[PDB]
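Novice: Would you mind keeping the following structure in view while I ask a few things?
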Amino acid sequence: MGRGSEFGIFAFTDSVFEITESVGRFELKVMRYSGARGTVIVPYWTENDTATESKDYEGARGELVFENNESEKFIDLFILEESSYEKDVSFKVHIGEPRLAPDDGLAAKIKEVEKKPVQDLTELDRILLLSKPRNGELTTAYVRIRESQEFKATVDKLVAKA
């Protein structure tokens, strides 16, 4: 906890998304909820499920930098066209622990406090921990990729033809 933060709370808009291998570049929003104060780094990385990195989509890995009044940042994907008649395939994109930018006032003590023993936490440093930039519960997005939806109109009209 708590339910809020000032730095603040980072998550995807939801867990579940669907394209279209024809979409090219897919912008996936990472939302900053409750208080846009400070500059916060958010790590992200891609991972295979049924969709595979060399074929279905290109691998994306890095960090997002949210400035002082930035409440939104986007991950570009990108998604590979392979003119399939039929496909239902999917991959994951995760976000790691958001961290405050090294230079600003609180960066330390936070990194120092958040790796001392819990039974040693002091009243004020658990206030620090409470105020920390945090993840929401939506820290994994699943991206389902489908056939171009009327490539398949078009194969189907062709199939019915004699």
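If you go along the chain as it appears here, the first residue is 1 and each next one adds 1.
Structure determined by X-ray crystallography, 2.5 Å.
From the backbone N, Cα and C atoms, a Cβ is placed for every residue, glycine too.
In Swiss-Prot, a published mutagenesis experiment is listed as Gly8 to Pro (Swiss-Prot position 555), annotated Perturbation of binding cooperativity of the four Ca(2+) ligands and significantly reduced Ca(2+) affinity, probably due to altered domain orientation and disruption of the interaction interface between Calx-beta domain 1 and Calx-beta domain 2. Here the residue is the original one, while Swiss-Prot reports the published mutagenesis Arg37 to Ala (Swiss-Prot position 584) with the comment No effect on Ca(2+) binding kinetics. According to Swiss-Prot, the mutagenesis experiment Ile127 to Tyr (Swiss-Prot position 674) carries the annotation: Perturbation of binding cooperativity of the four Ca(2+) ligands, probably due to disruption of the interaction interface between Calx-beta domain 1 and Calx-beta domain 2. Quoted from Swiss-Prot, the note on the mutagenesis of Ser131 to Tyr (Swiss-Prot position 678) is: Perturbation of binding cooperativity of the four Ca(2+) ligands, probably due to disruption of the interaction interface between Calx-beta domain 1 and Calx-beta domain 2.
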Novice: So if I draw a 10 Å sphere around the Cβ of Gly8 (mutagenesis position), how many other Cβ atoms end up inside it?
Specialist: 22
Novice: How long is the line from the C-alpha of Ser131 (mutagenesis position) to the C-alpha of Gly8 (mutagenesis position), rounded to the nearest angstrom?
Specialist: 8
Novice: What is the separation, in Å, between the Cα atoms of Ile127 (mutagenesis position) and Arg37 (mutagenesis position)?
Specialist: 17
Novice: Long-range neighbours only, meaning 6 or more apart in sequence with Cβ under 8 Å: which ones does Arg37 (mutagenesis position) have?
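Specialist: The list for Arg37 (mutagenesis position) reads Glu6, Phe7, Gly8, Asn68, given in order along the sequence.
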Novice: Kindly assign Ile127 (mutagenesis position) to one of the three DSSP-derived states: helix, strand or coil.
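Specialist: DSSP assigns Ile127 (mutagenesis position) to helix.
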Novice: Ranking the mutagenesis positions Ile127, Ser131 by other Cβ atoms within 10 Å, which is at the bottom?
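Specialist: Lowest Cβ count within 10 Å among the mutagenesis positions (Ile127, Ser131) is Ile127.
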